[PDB]
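Asker: After the structure tokens below, expect a handful of questions from me.
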Amino acid sequence: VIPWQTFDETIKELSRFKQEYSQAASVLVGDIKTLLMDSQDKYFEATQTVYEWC
Amino acid sequence: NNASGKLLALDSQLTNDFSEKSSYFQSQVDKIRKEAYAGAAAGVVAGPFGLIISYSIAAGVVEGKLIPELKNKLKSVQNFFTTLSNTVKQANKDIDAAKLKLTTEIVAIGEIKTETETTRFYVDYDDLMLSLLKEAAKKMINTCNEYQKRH
């Protein structure tokens, strides 16, 4: 008379969607952060080399 | 640079999973109340005595011991989340301060290497009494003494 198992299955499905996409997005944003810091290190090295030559 | 990305990838997962536990709490408290006030309705096998002595046990035990203990556990989870967020926020400041400390010293060493290379090229005129090489050496002496005063 009270459908509790379908309620639990719906809650677990709508939670599993969000868990999956948080786990998928966090690693990719953390990789973009590393790339953006390595680019700044290469930029600093190149501009400092040209400045020291000039 | 790798740890400075792993730290952000941990922080975002933390801030999402805290909310997905805070919703699980409210979805589970209602399940406890459903099971308690549904099992307590089987006190109709006795008279009116057997009904009140079941609803009194249910609405005493569940509403006085099981719900505030879960609220205290949720409060402990909140305090843990705040502490770990402050730890991540401090680690970012440490990494950024270390990187700035290294790049400032790279620039300060380049300011010496420029004058050293200039004096090395001024030597190649094969004229030791050239006033320009004398002025370059007098500039390098002041630069080296001002570097040694800093360390």
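By Swiss-Prot numbering, chain B shows 142-292, in order.
The backbone N, Cα and C atoms fix where each Cβ goes, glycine too.
Take a look at what Swiss-Prot says about it:
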{"type": "MUTAGEN", "residues": "B:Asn157 to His", "note": "Strongly reduces cytotoxic activity"}
{"type": "MUTAGEN", "residues": "B:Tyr165 to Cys", "note": "Strongly reduces cytotoxic activity"}
{"type": "VARIANT", "residues": "B:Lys175 to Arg", "note": "In strain: CH9802"}
{"type": "VARIANT", "residues": "B:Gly201 to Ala", "note": "In strain: CH9802"}
{"type": "MUTAGEN", "residues": "B:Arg261 to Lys", "note": "Strongly reduces cytotoxic activity"}
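What's the neighbourhood like for these features in this structure?
Answerer: DSSP classifies B:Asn157 (mutagenesis position) as helix under the three-state reduction. Counting Cβ atoms from all protein chains shown, B:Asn157 (mutagenesis position) has 17 others lying within 10 Å of its own Cβ.
For the recorded site, B:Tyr165 (mutagenesis position), the DSSP three-state label reads helix. Same-chain residues at least 6 positions away in sequence with a Cβ under 8 Å from that of B:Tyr165 (mutagenesis position) are not found in this chain.
A simple way to gauge crowding: the CB of B:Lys175 (variant position) has 13 other CB atoms within 10 angstroms, across all the protein chains here. A helical conformation is recorded for B:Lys175 (variant position) in the three-state DSSP classification.
Following the DSSP three-state reduction, the secondary structure of B:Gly201 (variant position) is helix. Around the Cβ of B:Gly201 (variant position), the same chain contributes no residue under 8 angstroms that is 6 or more positions distant in sequence.
For the recorded site, B:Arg261 (mutagenesis position), the DSSP three-state label reads helix. Of all Cβ atoms in the shown protein chains, 10 besides its own fall within 10 Å of the Cβ of B:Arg261 (mutagenesis position).
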Asker: Suppose we call a site close when its Cβ is under 8 Å from a Cβ of chain A; which of the recorded positions B:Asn157, B:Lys175, B:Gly201, B:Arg261 are close?
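Answerer: From B:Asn157, B:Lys175, B:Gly201, B:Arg261, the ones near chain A are B:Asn157, B:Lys175.
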Asker: Write down the Cα-Cα distance for B:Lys175 (variant position) and B:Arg261 (mutagenesis position), rounded and given in Å.
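Answerer: Per the Cα atoms, B:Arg261 (mutagenesis position) and B:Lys175 (variant position) stand 87 Å apart.
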Asker: Between the Cα atoms of B:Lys175 (variant position) and B:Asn157 (mutagenesis position), find the distance and write it as a whole number of Å.
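Answerer: Between the alpha carbons of B:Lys175 (variant position) and B:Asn157 (mutagenesis position) there are 28 Å.
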